[PDB]
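K.L.:
Let me begin by handing over the structure; questions about it come next.
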Amino acid sequence: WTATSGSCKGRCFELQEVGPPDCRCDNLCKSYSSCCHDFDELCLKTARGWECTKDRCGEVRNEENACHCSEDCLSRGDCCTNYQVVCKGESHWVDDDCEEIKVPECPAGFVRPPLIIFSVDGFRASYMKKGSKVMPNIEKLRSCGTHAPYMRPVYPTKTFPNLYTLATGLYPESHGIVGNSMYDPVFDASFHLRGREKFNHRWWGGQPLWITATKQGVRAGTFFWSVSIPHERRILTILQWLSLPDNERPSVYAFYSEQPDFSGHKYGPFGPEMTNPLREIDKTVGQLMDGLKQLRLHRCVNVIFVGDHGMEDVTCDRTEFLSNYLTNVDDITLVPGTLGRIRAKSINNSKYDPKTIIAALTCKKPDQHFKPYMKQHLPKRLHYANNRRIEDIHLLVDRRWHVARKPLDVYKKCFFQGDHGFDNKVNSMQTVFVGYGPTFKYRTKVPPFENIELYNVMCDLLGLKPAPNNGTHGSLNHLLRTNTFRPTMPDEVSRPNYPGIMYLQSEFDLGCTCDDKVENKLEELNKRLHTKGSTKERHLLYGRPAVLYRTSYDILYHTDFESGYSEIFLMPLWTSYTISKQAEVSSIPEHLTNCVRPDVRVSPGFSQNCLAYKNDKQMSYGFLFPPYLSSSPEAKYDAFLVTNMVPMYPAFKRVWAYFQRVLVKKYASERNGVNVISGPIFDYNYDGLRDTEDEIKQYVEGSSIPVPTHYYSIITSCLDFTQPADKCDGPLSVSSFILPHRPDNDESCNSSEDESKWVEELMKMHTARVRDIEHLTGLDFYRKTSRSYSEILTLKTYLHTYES
Ligand SMILES: *[C@@H]1O[C@H](CO)[C@@H](O[C@@H]2O[C@H](CO)[C@@H](O[C@@H]3O[C@H](CO[C@H]4O[C@H](CO)[C@@H](O)[C@H](O[C@H]5O[C@H](CO)[C@@H](O)[C@H](O)[C@@H]5O[C@H]5O[C@H](CO)[C@@H](O)[C@H](O)[C@@H]5O)[C@@H]4O)[C@@H](O)[C@H](O[C@H]4O[C@H](CO)[C@@H](O)[C@H](O)[C@@H]4O[C@H]4O[C@H](CO)[C@@H](O)[C@H](O)[C@@H]4O)[C@@H]3O)[C@H](O)[C@H]2NC(C)=O)[C@H](O)[C@H]1NC(C)=O
Ligand SMILES: NC(=O)c1ccc(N2CCCC2)c(/C=C/c2ccc(OC(F)(F)F)cc2)c1
Ligand SMILES: [Ca+2]
Ligand SMILES: [Ca+2]
Ligand code: NA
Ligand code: NA
Ligand SMILES: [Zn+2]
């Protein structure tokens, strides 16, 4: 109940929201149907429009007008944004040449530059170039401030997940807004864009910027605007708040625009009708900047222009229907569209089985336009599994497509020409970032980055301590003139052992064999030196990874590779090796095909054994350092050590062997040498974080050998490819992957063909940031380079996307 009989007199767009049943005058009161009776009259004035004209200049104040052109308007803070231009001979902000803002130039009583976030729904990254002729204010922000060619949204590339990620620095799985529609089985409640459930606080996890600010004594403008409040009024309200006395004035503000998304759905991302919404958004930016200029704040405020996601061409005719695949379509609930999420229609139906649904959805049609996944098998880069609101079955839909349950859903709910929600690496889903103001750099282009990074920077801009989040704080220091955050590298928690030769061959009873019984003082000292680390400079190029948790492990040196061998997991945590452009690929010789050799540096008790693999009919093994890339016939024996062996399903061995035999040498040829670090990952509870021992769900049959859920590789070379990877003077270049360790290749519909037709496609889908691997392994890479630590943090958040 609302007692809408109070009044909004002197309360229009009040900051503190009052409690029911007292009526509200805040910018969201319309959304709650709780505004006081006179809210429209007093707070939503429209009379005479939004612009001064010549005849209005110096007018007598009429309180009824939307904005003012009287002499008193400046001290009242409520002039039309073009007042000084029309009436005082001033220029529009956009017509002024840009001049570097070297220091904040702020009016007295301003304690810090205010931050204004100007957020635009559905603003596709390529609109910055393609619409630049019709967006002169935005183009000035872009060219004069700091910009990225695009900013990567989070998956799913929907509005609510991305807006809340922007505000929190969190992945959707952590902040809890995992879709625009959700069902939470614990609450037994549904979240929808329409309706009241979405205002319940229990949906919204983490800590958004406006709460971080308030908790630390920084006043925030309300970030949200009821849809019926026109943009011009949103701007005037922000400019009015900026005129408040110092003790009442917010330091952070947000504007939100439902455009160009609204029109993009109707017309497609580049429909001819899209020009007008882009002009309109530019005009709104113009009003803000002219308004700031009138307040003498245009060289004081940091302005962020940022989108939530892009927009793709999608029409009704490009819809896959689950009724064309499933016998039992009425026994499931689908959350449809540009991603699919499936669960049981009834929790009472015990005939429901996700395995038979996945199978019925797998490679059934030649050009099938979605792919089914159990959520834990989705590419780890999406970070889209660790939440009870994310259904176990997920459909990754091809760009330009929809999935629906039955045809009647699509013509009983063609209209639209645009949509979004797809995989966040899809080019059409990329969005925009521009920062302009004293704290941002001048005329600086920065590489693309992920929106999860911005919360930290917005906290930096406001002098706030960020709540714990998924950004990597310092990775965006290159955007900033000042307020940089200078982190220290984490401290190593476990130091390695460096074992020498401690065991005789006969102490091992591993059931392994190797034909290595075939035989020099020149060359004997040489191989001893290799075991002591004499080639380590070649193969460990950026220092050894640091282990950031408590464990027992050994550094093992070899001619061709170095490893950190875990006594607890019976395998390396990491294996590091460098392959020059000149390296040659060889085969596994016949007499060594089934060779596994005891490692006399590591006890039988801390070793794998071959008998376990013999007995486990499902499980085979592979090697982390590939025997194919041995530097010599004699060094090749090192590659068959039991301490280089890892458990691998035969289906996975197809992928791995092609990566090792063919792809590594290809990358070395193309990149002028590569350094490779490979290893296992164990993430049985799909939380994106390293499992402890007691979380491991699967072992090689009969043994204590844990089975990895994933295998990673980090592939580093010189950004200047005229220099070899191992003699690089400047910035690095990296690509990485986290490949799912699966007992079939059902994910790859073409896997019956030669690995040259499907393996690299699989690896591209599972591309990763070094930072993703760090979370999953508890390791910290690149500890010893010549490079600045912030530069290294940027490198660690890099994602190689393979979008051309
Ligand atoms: C991305 O960044 C984020 C933020 O840094 C990372 O997430 C953090 O990860 C931590 C480890 O997983 C986690 O720490 C845990 O905190 C538990 C208490 O958490 C509550 O309080 C905090 C602080 O206010 C709050 O943020 C939490 O909010 C979550 O839950 C609410 C309500 O459910 C949601 O609204 C909200 O969205 C959020 O949900 C997300 O996180 C939870 C996990 O907390 C998930 O389950 C959800 O799916 C969702 O993703 C909470 O309100 C605390 O209980 C934990 O302690 C256990 O483990 C420790 C290890 O130190 C152990 O010593 C303890 O004994 C304890 O175990 C006991 O409980 C077990 C489980 O019930 C039980 O089995 C045992 O027997 C024990 O009794 C733990 O310390 C932190 O909460 C989250 N934070 C957030 C915001 O998500 C994330 O990891 C990053 N991602 C990547 C890939 O790097
Ligand atoms: N109609 C609206 O006004 C409306 C409605 C729903 C909104 N969200 C949906 C999920 C969370 C809130 C927002 C978003 C506000 C917002 C503005 C700027 C932002 O970028 C940042 F964080 F960088 F500041 C982040 C969030 C605005
Ligand atoms: Ca949106
Ligand atoms: Ca885990
Ligand atoms: Na086997
Ligand atoms: Na297949
Ligand atoms: Zn949309």
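Numbers in chain A track Swiss-Prot; the residues on display, in order, are 51-463, 468-573, 576-591, 617-885.
Cβ coordinates come from backbone N, Cα and C, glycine included.
Pulled the feature table from Swiss-Prot, pasting it below:
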| type | residues | note |
| --- | --- | --- |
| BINDING | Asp171, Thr209, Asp358, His359 | Zn(2+) 1 binding site |
| BINDING | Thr209, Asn230, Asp311, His474 | 1-(9Z-octadecenoyl)-sn-glycero-3-phosphate binding site |
| BINDING | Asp311, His315, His474 | Zn(2+) 2 binding site |
| DOMAIN | 98-142 | domain 'SMB 2' |
| MUTAGEN | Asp171 to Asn | Abolishes lysophospholipase D activity |
| MUTAGEN | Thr209 to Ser | 15% of wild-type lysophospholipase D activity |
| MUTAGEN | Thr209 to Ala | Abolishes lysophospholipase D activity |
| MUTAGEN | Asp311 to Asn | Abolishes lysophospholipase D activity |
| MUTAGEN | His315 to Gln | 20% of wild-type lysophospholipase D activity |
| MUTAGEN | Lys430 to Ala | Impaired secretion. No effect on lysophospholipase activity |
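Locate each feature and note its surroundings.
P.N.:
Counting every protein chain shown, the Cβ of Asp358 (Zn(2+) 1 binding site) has 28 other Cβ atoms within 10 Å.
The Cβ neighbour count for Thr209 (mutagenesis position), using a 10 Å radius and every protein chain shown, is 20.
Of all the Cβ atoms in the protein chains shown, 22 others lie within 10 Å of the Cβ of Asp311 (mutagenesis position).
Outside the domain 'SMB 2' (98-142) by six or more residues, the chain places 282-283, 285-286, 289-290, 292-293, 336-338, 340-341, 343-345 with a CB less than 8 A from a CB of the stretch.
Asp171 (mutagenesis position): 21 other CB atoms within 10 A of its CB, across all protein chains.
Secondary structure at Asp311 (mutagenesis position), as computed by DSSP, is helix.
The Cβ of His315 (mutagenesis position) lies under 8 Å from the Cβ of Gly172, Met361, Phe470, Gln471, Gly472, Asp473, each on the same chain and at least six residues away in sequence.
In sequence order, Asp764, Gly769, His791, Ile819, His847, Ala849, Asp853, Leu857 constitute the residues six or more apart from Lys430 (mutagenesis position) in its chain with CB-CB distances below 8 Å.
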K.L.:
Restricting to the recorded positions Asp171, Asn230, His359, which ones have a CA within 10 Å of the CA of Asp311 (mutagenesis position)?
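P.N.:
Those near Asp311 (mutagenesis position) - Cα within 10 Å - are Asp171, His359, in sequence order.
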K.L.:
Round to the nearest Å and tell me the distance between the Cα atoms flanking the 2-residue gap, namely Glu573 and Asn576.
P.N.:
9
K.L.:
Take the domain 'SMB 2' (98-142) and count its residues per DSSP category (helix H/G/I, strand E/B, coil), listing them in that order.
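P.N.:
Helix (H, G, I), strand (E, B), coil: 12 helix, 3 strand, 30 coil.
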K.L.:
In sequence order, which residues at least six apart in the same chain have a CB under 8 Å from the CB of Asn230 (1-(9Z-octadecenoyl)-sn-glycero-3-phosphate binding site)?
P.N.:
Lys208, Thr209, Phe210, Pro211, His242, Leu243
K.L.:
Between the Cα atoms of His359 (Zn(2+) 1 binding site) and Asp171 (mutagenesis position), find the distance and write it as a whole number of Å.
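P.N.:
Distance (Cα to Cα, whole Å): 7 Å.
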K.L.:
At the Cα level, what's the spacing in Å between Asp171 (mutagenesis position) and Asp358 (Zn(2+) 1 binding site), rounded?
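P.N.:
Cα of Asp171 (mutagenesis position) to Cα of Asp358 (Zn(2+) 1 binding site) measures 6 Å after rounding.
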K.L.:
Round to the nearest Å and give the CA-to-CA distance linking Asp358 (Zn(2+) 1 binding site) with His474 (1-(9Z-octadecenoyl)-sn-glycero-3-phosphate binding site).
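P.N.:
If we compare the Cα positions of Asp358 (Zn(2+) 1 binding site) and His474 (1-(9Z-octadecenoyl)-sn-glycero-3-phosphate binding site), the gap is 11 Å.
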K.L.:
Over all shown protein chains, what is the count of other CB atoms within 10 A of the CB belonging to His474 (1-(9Z-octadecenoyl)-sn-glycero-3-phosphate binding site)?
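P.N.:
Around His474 (1-(9Z-octadecenoyl)-sn-glycero-3-phosphate binding site), other Cβ atoms within 10 Å: 30.
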K.L.:
Of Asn230, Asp311, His315, listed as recorded positions, which ones have a Cβ less than 6 Å away from ligand 3?
P.N.:
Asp311
K.L.:
Near ligand 5, which of the recorded positions show up if the criterion is a Cβ under 6 Å from one of its atoms? Options: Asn230, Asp311, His315, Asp358, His359, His474.
P.N.:
none
